[PDB]
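K.L.:
My questions all concern the structure below.
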Amino acid sequence: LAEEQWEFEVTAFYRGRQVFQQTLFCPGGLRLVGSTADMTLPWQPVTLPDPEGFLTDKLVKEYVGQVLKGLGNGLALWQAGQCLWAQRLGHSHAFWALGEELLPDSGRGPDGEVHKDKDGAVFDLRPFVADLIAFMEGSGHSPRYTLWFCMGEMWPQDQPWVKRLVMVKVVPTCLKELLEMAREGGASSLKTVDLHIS
Amino acid sequence: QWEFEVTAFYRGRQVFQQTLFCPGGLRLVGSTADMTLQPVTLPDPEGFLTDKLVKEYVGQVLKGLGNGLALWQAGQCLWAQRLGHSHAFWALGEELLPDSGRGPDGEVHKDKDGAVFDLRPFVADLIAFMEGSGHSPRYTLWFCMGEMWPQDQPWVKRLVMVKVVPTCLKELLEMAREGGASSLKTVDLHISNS
Amino acid sequence: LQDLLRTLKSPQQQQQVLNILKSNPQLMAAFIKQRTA
Amino acid sequence: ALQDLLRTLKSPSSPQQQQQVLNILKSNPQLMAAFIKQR
(Lines of atoms letter the chains of each structure in order from A and count residues from 1; the text may use other names and numbers.)
(Lines give C-alpha, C1' and ligand atoms only; values in the text may rest on other atoms or scores of the structure.)
Protein backbone atom coordinates (compact mmCIF):
# COMPACT_ATOMS: atom_id res chain seq x y z
CA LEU A 1 0.00 0.00 0.00
CA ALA A 2 0.94 3.65 0.37
CA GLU A 3 3.12 5.13 3.10
CA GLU A 4 4.47 8.44 4.41
CA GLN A 5 1.23 10.33 3.83
CA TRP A 6 0.79 13.97 4.86
CA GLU A 7 -1.76 15.47 7.23
CA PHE A 8 -4.20 17.80 5.46
CA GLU A 9 -6.52 20.55 6.70
CA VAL A 10 -9.55 20.24 4.41
CA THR A 11 -12.06 23.09 4.15
CA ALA A 12 -15.17 23.19 1.96
CA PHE A 13 -17.17 26.23 0.83
CA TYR A 14 -20.73 26.13 -0.54
CA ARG A 15 -21.47 29.38 -2.40
CA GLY A 16 -18.84 31.28 -0.45
CA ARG A 17 -19.92 29.85 2.92
CA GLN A 18 -17.61 27.67 5.01
CA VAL A 19 -19.45 24.42 5.75
CA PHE A 20 -16.65 21.98 6.64
CA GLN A 21 -13.22 22.18 8.25
CA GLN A 22 -11.36 19.15 9.63
CA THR A 23 -7.72 18.21 10.19
CA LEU A 24 -7.38 14.77 8.60
CA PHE A 25 -4.49 12.31 8.83
CA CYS A 26 -5.33 9.44 6.47
CA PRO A 27 -2.35 7.06 6.12
CA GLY A 28 -4.19 4.97 3.53
CA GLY A 29 -5.21 7.95 1.43
CA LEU A 30 -8.52 9.80 1.48
CA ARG A 31 -11.51 10.30 -0.82
CA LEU A 32 -13.70 13.41 -0.61
CA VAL A 33 -17.23 12.12 -1.23
CA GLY A 34 -20.59 13.84 -1.43
CA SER A 35 -22.66 11.29 0.49
CA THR A 36 -22.19 8.89 3.40
CA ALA A 37 -19.85 6.30 1.88
CA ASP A 38 -18.82 2.98 3.38
CA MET A 39 -15.67 3.05 5.52
CA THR A 40 -12.93 1.63 3.28
CA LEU A 41 -9.19 1.41 3.92
CA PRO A 42 -7.17 2.32 1.92
CA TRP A 43 -8.75 5.52 0.53
CA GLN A 44 -10.70 6.70 3.55
CA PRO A 45 -13.97 8.39 2.50
CA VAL A 46 -14.41 11.94 3.80
CA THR A 47 -18.05 13.02 3.57
CA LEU A 48 -18.82 16.61 2.63
CA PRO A 49 -21.93 17.93 4.39
CA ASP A 50 -25.45 18.10 3.05
CA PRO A 51 -26.01 21.73 1.95
CA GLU A 52 -29.48 21.60 3.55
CA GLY A 53 -28.13 22.52 6.99
CA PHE A 54 -25.95 25.40 5.77
CA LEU A 55 -27.72 27.09 2.82
CA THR A 56 -31.20 28.50 2.28
CA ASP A 57 -31.06 29.39 -1.43
CA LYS A 58 -33.09 26.55 -2.95
CA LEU A 59 -31.52 26.77 -6.41
CA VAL A 60 -27.99 26.95 -4.98
CA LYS A 61 -28.85 24.10 -2.61
CA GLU A 62 -30.06 21.91 -5.48
CA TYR A 63 -27.03 22.58 -7.70
CA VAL A 64 -24.53 22.10 -4.86
CA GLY A 65 -26.20 18.75 -4.24
CA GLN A 66 -25.86 18.04 -7.96
CA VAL A 67 -22.11 18.67 -7.70
CA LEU A 68 -21.83 16.49 -4.59
CA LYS A 69 -23.66 13.71 -6.45
CA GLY A 70 -21.10 13.97 -9.25
CA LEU A 71 -18.30 13.20 -6.79
CA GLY A 72 -19.08 9.49 -7.08
CA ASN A 73 -16.41 7.42 -5.37
CA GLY A 74 -14.78 10.74 -4.43
CA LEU A 75 -11.78 12.92 -5.15
CA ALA A 76 -8.75 10.80 -4.23
CA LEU A 77 -5.83 12.63 -2.61
CA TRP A 78 -2.54 10.92 -1.80
CA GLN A 79 1.19 11.52 -1.45
CA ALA A 80 3.66 9.56 -3.57
CA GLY A 81 7.26 10.33 -4.51
CA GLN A 82 7.74 13.78 -2.94
CA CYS A 83 4.55 14.93 -4.69
CA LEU A 84 0.81 15.29 -4.15
CA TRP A 85 -1.75 13.72 -6.47
CA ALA A 86 -5.46 14.12 -7.19
CA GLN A 87 -7.85 11.87 -9.11
CA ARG A 88 -11.58 12.34 -9.61
CA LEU A 89 -13.50 9.05 -9.43
CA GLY A 90 -16.89 10.54 -10.34
CA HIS A 91 -18.56 12.44 -13.18
CA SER A 92 -18.06 15.99 -11.89
CA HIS A 93 -14.94 17.57 -13.37
CA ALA A 94 -12.51 19.39 -11.10
CA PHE A 95 -9.97 22.17 -11.63
CA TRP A 96 -7.12 22.96 -9.24
CA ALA A 97 -4.60 25.72 -8.55
CA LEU A 98 -2.33 26.96 -5.79
CA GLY A 99 -3.29 30.07 -3.87
CA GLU A 100 -3.70 31.72 -0.50
CA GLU A 101 -5.32 30.19 2.57
CA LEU A 102 -8.38 32.48 2.41
CA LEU A 103 -8.39 33.43 -1.28
CA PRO A 104 -7.95 31.51 -4.54
CA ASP A 105 -6.63 33.55 -7.45
CA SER A 106 -9.45 34.56 -9.80
CA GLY A 107 -7.29 36.72 -12.08
CA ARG A 108 -5.64 33.66 -13.65
CA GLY A 109 -6.77 30.25 -14.82
CA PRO A 110 -6.26 26.95 -13.05
CA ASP A 111 -2.87 25.29 -12.89
CA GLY A 112 -4.51 22.22 -14.41
CA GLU A 113 -7.44 19.82 -14.43
CA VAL A 114 -7.83 16.87 -12.07
CA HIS A 115 -6.89 13.74 -14.01
CA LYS A 116 -9.26 10.80 -14.22
CA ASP A 117 -6.17 8.55 -14.28
CA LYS A 118 -3.54 8.15 -11.54
CA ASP A 119 -0.90 10.48 -13.05
CA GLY A 120 -2.53 13.72 -11.92
CA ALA A 121 0.10 15.55 -9.89
CA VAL A 122 -1.14 18.69 -8.12
CA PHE A 123 1.96 19.58 -6.09
CA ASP A 124 5.72 19.04 -6.26
CA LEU A 125 8.01 19.49 -3.26
CA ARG A 126 11.01 20.45 -5.43
CA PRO A 127 9.74 23.97 -6.33
CA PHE A 128 8.42 24.42 -2.79
CA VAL A 129 11.83 23.74 -1.25
CA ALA A 130 13.57 25.91 -3.85
CA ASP A 131 11.15 28.81 -3.30
CA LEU A 132 11.33 28.39 0.49
CA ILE A 133 15.13 28.64 0.34
CA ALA A 134 14.95 31.75 -1.84
CA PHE A 135 12.27 33.12 0.50
CA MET A 136 14.72 32.86 3.40
CA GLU A 137 17.35 34.60 1.23
CA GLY A 138 15.24 37.73 0.70
CA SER A 139 13.15 37.06 -2.40
CA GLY A 140 10.00 38.51 -0.82
CA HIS A 141 7.96 35.62 -2.28
CA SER A 142 6.82 32.87 0.07
CA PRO A 143 6.23 29.41 -1.43
CA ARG A 144 2.58 28.54 -1.96
CA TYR A 145 1.12 25.56 -0.11
CA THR A 146 -2.68 25.96 -0.27
CA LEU A 147 -4.34 23.74 -2.89
CA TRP A 148 -7.75 24.89 -4.15
CA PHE A 149 -10.22 22.62 -5.94
CA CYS A 150 -13.22 23.86 -7.93
CA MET A 151 -15.72 21.00 -8.17
CA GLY A 152 -18.35 20.68 -10.88
CA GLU A 153 -17.76 24.08 -12.51
CA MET A 154 -15.06 25.87 -14.47
CA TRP A 155 -12.36 27.70 -12.56
CA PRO A 156 -13.67 31.16 -11.55
CA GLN A 157 -11.64 33.42 -13.84
CA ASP A 158 -12.52 37.12 -13.43
CA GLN A 159 -15.47 36.03 -11.27
CA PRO A 160 -15.86 36.05 -7.47
CA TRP A 161 -14.78 32.65 -6.19
CA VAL A 162 -17.51 32.85 -3.53
CA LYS A 163 -20.07 32.38 -6.31
CA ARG A 164 -18.80 28.86 -7.05
CA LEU A 165 -20.99 26.00 -5.87
CA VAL A 166 -18.31 23.78 -4.29
CA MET A 167 -14.79 25.00 -3.47
CA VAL A 168 -12.49 22.73 -1.45
CA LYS A 169 -9.26 23.93 0.17
CA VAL A 170 -6.52 21.41 0.99
CA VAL A 171 -3.56 22.56 3.10
CA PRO A 172 -0.69 20.15 3.89
CA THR A 173 0.15 20.99 7.50
CA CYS A 174 3.82 20.02 7.13
CA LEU A 175 4.27 22.63 4.39
CA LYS A 176 2.48 25.41 6.29
CA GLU A 177 4.62 24.68 9.35
CA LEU A 178 7.78 24.88 7.24
CA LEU A 179 6.73 28.35 6.07
CA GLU A 180 5.94 29.40 9.64
CA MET A 181 9.48 28.28 10.53
CA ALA A 182 10.95 30.49 7.80
CA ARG A 183 8.89 33.50 8.92
CA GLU A 184 9.97 32.82 12.51
CA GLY A 185 13.61 32.92 11.37
CA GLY A 186 13.32 36.50 10.09
CA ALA A 187 12.07 36.13 6.50
CA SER A 188 9.24 38.27 5.14
CA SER A 189 7.00 38.83 2.12
CA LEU A 190 6.09 42.42 2.94
CA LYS A 191 7.93 44.23 0.14
CA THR A 192 5.37 46.96 -0.61
CA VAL A 193 3.45 49.14 1.84
CA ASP A 194 1.85 52.58 1.80
CA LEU A 195 0.30 53.66 5.09
CA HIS A 196 -2.23 56.51 5.06
CA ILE A 197 -1.76 58.41 8.33
CA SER A 198 -2.60 62.04 9.08
CA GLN B 1 -29.11 50.04 17.88
CA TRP B 2 -28.23 46.94 15.85
CA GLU B 3 -26.30 43.80 16.74
CA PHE B 4 -23.07 43.50 14.75
CA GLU B 5 -20.84 40.52 13.95
CA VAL B 6 -17.33 41.99 13.94
CA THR B 7 -14.46 40.10 12.30
CA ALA B 8 -10.86 41.28 11.87
CA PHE B 9 -8.21 39.96 9.48
CA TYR B 10 -4.44 40.50 9.79
CA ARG B 11 -2.69 39.83 6.47
CA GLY B 12 -5.39 37.40 5.37
CA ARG B 13 -5.78 35.66 8.74
CA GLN B 14 -8.93 35.77 10.86
CA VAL B 15 -7.73 36.89 14.30
CA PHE B 16 -10.99 38.03 15.93
CA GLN B 17 -14.71 37.30 15.63
CA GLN B 18 -17.40 38.19 18.17
CA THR B 19 -21.11 39.02 18.03
CA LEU B 20 -21.72 41.88 20.47
CA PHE B 21 -24.66 44.23 21.10
CA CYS B 22 -23.37 47.67 22.14
CA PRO B 23 -26.25 50.15 22.61
CA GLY B 24 -23.74 52.95 23.28
CA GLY B 25 -22.00 52.59 19.93
CA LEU B 26 -19.12 50.59 18.48
CA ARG B 27 -15.42 51.34 18.88
CA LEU B 28 -12.59 49.39 17.21
CA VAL B 29 -9.40 50.27 19.09
CA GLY B 30 -5.94 48.76 19.51
CA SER B 31 -3.87 47.99 22.59
CA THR B 32 -3.67 51.70 23.48
CA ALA B 33 -7.03 51.62 25.24
CA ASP B 34 -9.17 54.47 26.56
CA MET B 35 -12.61 54.46 28.18
CA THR B 36 -15.13 56.96 26.78
CA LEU B 37 -18.92 56.88 26.98
CA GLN B 38 -18.27 50.43 24.22
CA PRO B 39 -14.74 49.56 23.07
CA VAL B 40 -13.87 46.47 21.04
CA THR B 41 -10.18 45.68 21.49
CA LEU B 42 -8.42 44.12 18.50
CA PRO B 43 -5.83 41.45 19.36
CA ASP B 44 -2.08 41.90 19.31
CA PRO B 45 -0.49 40.45 16.14
CA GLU B 46 2.16 38.64 18.22
CA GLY B 47 -0.07 35.67 19.06
CA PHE B 48 -1.41 35.28 15.52
CA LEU B 49 1.31 35.99 12.90
CA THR B 50 4.90 34.90 12.34
CA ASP B 51 6.07 37.48 9.77
CA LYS B 52 8.11 39.99 11.76
CA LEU B 53 7.70 42.80 9.22
CA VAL B 54 3.94 42.24 8.99
CA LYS B 55 3.50 42.22 12.78
CA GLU B 56 5.45 45.49 13.01
CA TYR B 57 3.21 47.16 10.42
CA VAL B 58 -0.04 45.75 11.82
CA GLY B 59 0.96 47.23 15.17
CA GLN B 60 1.65 50.57 13.48
CA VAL B 61 -1.82 50.43 11.93
CA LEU B 62 -3.33 49.48 15.29
CA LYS B 63 -1.49 52.43 16.84
CA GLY B 64 -2.97 54.80 14.25
CA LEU B 65 -6.47 53.75 15.29
CA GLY B 66 -6.03 55.87 18.42
CA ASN B 67 -9.45 56.06 20.04
CA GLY B 68 -10.65 53.75 17.27
CA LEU B 69 -13.33 53.59 14.62
CA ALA B 70 -16.86 54.34 15.84
CA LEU B 71 -19.99 52.87 14.26
CA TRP B 72 -23.66 53.28 15.13
CA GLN B 73 -27.18 53.48 13.68
CA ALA B 74 -29.34 56.58 13.27
CA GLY B 75 -32.43 57.15 11.13
CA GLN B 76 -32.36 53.82 9.26
CA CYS B 77 -28.69 54.46 8.42
CA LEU B 78 -25.28 53.29 9.62
CA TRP B 79 -22.67 55.97 10.36
CA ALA B 80 -18.94 55.38 10.80
CA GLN B 81 -16.36 57.86 12.09
CA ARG B 82 -12.64 57.47 12.79
CA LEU B 83 -11.03 59.05 15.85
CA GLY B 84 -7.38 58.19 15.16
CA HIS B 85 -4.51 59.02 12.82
CA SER B 86 -4.91 56.06 10.45
CA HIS B 87 -7.28 56.58 7.53
CA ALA B 88 -9.99 54.05 6.73
CA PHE B 89 -11.81 53.14 3.51
CA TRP B 90 -15.08 51.21 3.42
CA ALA B 91 -17.18 49.30 0.89
CA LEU B 92 -19.94 46.71 0.72
CA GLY B 93 -19.30 43.14 -0.28
CA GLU B 94 -19.74 39.52 0.65
CA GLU B 95 -19.06 37.87 4.00
CA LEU B 96 -15.90 36.08 2.82
CA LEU B 97 -14.65 38.45 0.10
CA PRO B 98 -14.52 42.25 -0.24
CA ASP B 99 -14.92 43.63 -3.74
CA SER B 100 -11.42 44.18 -5.14
CA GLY B 101 -12.48 44.78 -8.75
CA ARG B 102 -13.81 48.25 -7.91
CA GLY B 103 -12.55 50.91 -5.55
CA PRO B 104 -14.03 51.74 -2.15
CA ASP B 105 -17.47 53.24 -1.68
CA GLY B 106 -15.84 56.15 0.16
CA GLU B 107 -13.41 57.14 2.89
CA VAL B 108 -14.38 57.04 6.56
CA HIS B 109 -15.17 60.61 7.55
CA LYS B 110 -13.44 62.40 10.43
CA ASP B 111 -16.71 63.94 11.69
CA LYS B 112 -20.09 62.52 12.73
CA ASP B 113 -21.37 62.27 9.12
CA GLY B 114 -20.48 58.67 8.36
CA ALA B 115 -23.33 57.25 6.26
CA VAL B 116 -21.80 53.89 5.36
CA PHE B 117 -25.15 52.11 4.93
CA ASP B 118 -28.76 53.10 4.23
CA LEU B 119 -31.71 50.81 4.91
CA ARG B 120 -33.89 52.22 2.11
CA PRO B 121 -31.79 50.81 -0.78
CA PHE B 122 -31.53 47.51 1.11
CA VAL B 123 -35.32 47.12 1.32
CA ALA B 124 -35.83 48.12 -2.32
CA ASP B 125 -33.21 45.60 -3.45
CA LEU B 126 -34.63 42.91 -1.15
CA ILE B 127 -38.15 43.35 -2.54
CA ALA B 128 -36.83 42.99 -6.09
CA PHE B 129 -34.83 39.96 -4.93
CA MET B 130 -38.07 38.30 -3.80
CA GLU B 131 -39.89 39.43 -6.95
CA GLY B 132 -37.33 37.46 -8.97
CA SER B 133 -34.55 39.91 -9.83
CA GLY B 134 -31.91 37.34 -8.87
CA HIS B 135 -29.72 39.91 -7.08
CA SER B 136 -29.55 39.73 -3.30
CA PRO B 137 -28.87 43.00 -1.43
CA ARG B 138 -25.40 43.21 0.08
CA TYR B 139 -25.05 43.89 3.79
CA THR B 140 -21.41 43.16 4.73
CA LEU B 141 -19.36 46.26 5.54
CA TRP B 142 -15.60 46.01 5.00
CA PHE B 143 -13.10 48.44 6.52
CA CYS B 144 -9.51 48.80 5.31
CA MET B 145 -7.40 50.30 8.10
CA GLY B 146 -4.36 52.48 7.50
CA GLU B 147 -4.04 51.55 3.82
CA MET B 148 -5.65 52.26 0.48
CA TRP B 149 -8.50 50.01 -0.56
CA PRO B 150 -7.20 46.77 -2.15
CA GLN B 151 -8.15 47.50 -5.77
CA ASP B 152 -6.90 45.08 -8.45
CA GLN B 153 -4.87 43.20 -5.83
CA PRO B 154 -5.64 40.42 -3.32
CA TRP B 155 -7.37 41.73 -0.21
CA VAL B 156 -5.48 39.22 1.95
CA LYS B 157 -2.30 41.28 1.51
CA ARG B 158 -3.80 44.24 3.40
CA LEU B 159 -2.57 44.66 6.96
CA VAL B 160 -5.87 45.17 8.81
CA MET B 161 -9.27 44.33 7.29
CA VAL B 162 -12.39 44.49 9.47
CA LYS B 163 -15.74 42.95 8.51
CA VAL B 164 -18.97 44.18 10.12
CA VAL B 165 -22.20 42.28 9.47
CA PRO B 166 -25.54 43.49 10.89
CA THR B 167 -27.14 40.30 12.15
CA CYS B 168 -30.69 41.59 11.59
CA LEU B 169 -29.99 42.27 7.91
CA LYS B 170 -28.36 38.85 7.52
CA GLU B 171 -31.48 37.08 8.81
CA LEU B 172 -33.76 39.25 6.67
CA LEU B 173 -31.99 37.88 3.58
CA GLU B 174 -32.16 34.28 4.85
CA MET B 175 -35.94 34.64 5.17
CA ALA B 176 -36.13 35.65 1.50
CA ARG B 177 -34.06 32.67 0.35
CA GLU B 178 -36.14 30.36 2.55
CA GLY B 179 -39.22 31.74 0.77
CA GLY B 180 -38.05 30.83 -2.74
CA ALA B 181 -35.93 33.82 -3.81
CA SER B 182 -32.61 32.87 -5.38
CA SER B 183 -29.50 34.50 -6.84
CA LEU B 184 -28.25 31.52 -8.86
CA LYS B 185 -28.93 32.91 -12.34
CA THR B 186 -25.85 31.50 -14.11
CA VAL B 187 -24.10 28.13 -13.78
CA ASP B 188 -22.22 26.01 -16.34
CA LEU B 189 -22.06 22.61 -14.64
CA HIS B 190 -18.99 20.75 -15.94
CA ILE B 191 -20.31 17.23 -15.42
CA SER B 192 -20.21 14.43 -18.01
CA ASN B 193 -19.00 10.89 -18.59
CA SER B 194 -16.07 11.86 -20.82
CA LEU C 1 -45.97 38.63 14.28
CA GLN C 2 -43.37 35.86 14.81
CA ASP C 3 -45.30 33.73 12.28
CA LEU C 4 -43.44 34.79 9.12
CA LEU C 5 -40.20 34.36 11.08
CA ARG C 6 -38.20 31.17 10.58
CA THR C 7 -38.04 28.55 13.34
CA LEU C 8 -34.30 28.08 13.95
CA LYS C 9 -34.15 25.67 16.90
CA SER C 10 -30.33 36.66 19.86
CA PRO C 11 -33.57 38.25 21.09
CA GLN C 12 -32.53 41.72 19.88
CA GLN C 13 -32.06 40.34 16.36
CA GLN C 14 -35.65 39.05 16.39
CA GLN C 15 -37.24 42.34 17.45
CA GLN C 16 -35.04 44.33 15.05
CA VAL C 17 -36.23 42.10 12.21
CA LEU C 18 -39.83 42.75 13.27
CA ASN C 19 -39.19 46.51 13.44
CA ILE C 20 -38.00 46.58 9.82
CA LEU C 21 -40.97 44.42 8.79
CA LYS C 22 -43.54 46.78 10.33
CA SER C 23 -41.68 49.90 9.15
CA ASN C 24 -41.89 48.76 5.50
CA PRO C 25 -45.32 47.37 4.55
CA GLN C 26 -44.03 46.66 1.03
CA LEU C 27 -41.64 44.16 2.63
CA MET C 28 -44.64 42.51 4.28
CA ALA C 29 -46.51 42.21 0.97
CA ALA C 30 -43.49 40.63 -0.73
CA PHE C 31 -42.83 38.22 2.15
CA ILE C 32 -46.49 37.14 2.26
CA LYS C 33 -46.57 36.75 -1.53
CA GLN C 34 -43.90 34.02 -1.37
CA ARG C 35 -45.76 31.48 0.77
CA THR C 36 -49.31 32.34 -0.34
CA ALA C 37 -48.53 31.86 -4.04
CA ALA D 1 20.50 19.33 16.95
CA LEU D 2 18.11 19.31 13.96
CA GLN D 3 15.16 19.18 16.38
CA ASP D 4 16.21 22.66 17.54
CA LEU D 5 14.91 24.03 14.22
CA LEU D 6 11.31 23.15 15.13
CA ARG D 7 8.98 25.80 16.50
CA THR D 8 7.85 26.06 20.12
CA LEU D 9 4.08 26.34 20.46
CA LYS D 10 1.66 26.78 23.34
CA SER D 11 -0.11 23.58 22.27
CA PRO D 12 2.55 21.09 21.11
CA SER D 13 2.25 19.23 17.84
CA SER D 14 2.18 15.45 17.86
CA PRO D 15 5.39 13.52 17.10
CA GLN D 16 3.86 12.13 13.90
CA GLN D 17 3.00 15.68 12.81
CA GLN D 18 6.60 16.79 13.41
CA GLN D 19 7.90 13.67 11.63
CA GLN D 20 6.42 15.01 8.39
CA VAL D 21 8.50 18.17 8.87
CA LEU D 22 11.68 16.30 9.83
CA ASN D 23 11.47 13.96 6.82
CA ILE D 24 11.51 16.98 4.50
CA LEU D 25 14.44 18.51 6.41
CA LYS D 26 16.48 15.29 6.32
CA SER D 27 15.68 14.62 2.65
CA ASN D 28 16.74 18.18 1.74
CA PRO D 29 20.15 19.26 3.07
CA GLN D 30 19.82 22.36 0.89
CA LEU D 31 16.74 23.44 2.85
CA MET D 32 18.22 22.31 6.18
CA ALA D 33 21.36 24.39 5.57
CA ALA D 34 19.28 27.48 4.77
CA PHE D 35 17.42 27.15 8.08
CA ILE D 36 20.79 27.07 9.86
CA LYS D 37 21.75 30.17 7.85
CA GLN D 38 18.95 32.04 9.64
CA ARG D 39 20.09 30.81 13.08
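Per Swiss-Prot, chain B residues shown: 195-231, 234-390, in order.
Per the header of the entry, the method used was X-ray crystallography, 2.2 Å.
Each residue, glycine too, has its Cβ placed from N, Cα and C.
Take a look at what Swiss-Prot says about it:
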MUTAGEN   B:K359 to A or R  Abolished acetylation by KAT8, leading to increased transcription factor activity
MUTAGEN   B:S388 to A  Decreased acetylation by KAT8
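Could you place the listed features in the three-dimensional structure?
P.N.:
Counting Cβ atoms from all protein chains shown, B:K359 (mutagenesis position) has 22 others lying within 10 Å of its own Cβ.
The Cβ of B:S388 (mutagenesis position) lies under 8 Å from the Cβ of no residue that is in the same chain and 6 or more residues away along the sequence.
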K.L.:
Taking B:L231 and B:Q234 as the last and first modelled residues around a gap of 2, how many Å apart are their Cα atoms?
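P.N.:
In this entry the gap's Cα endpoints measure 7 Å apart.
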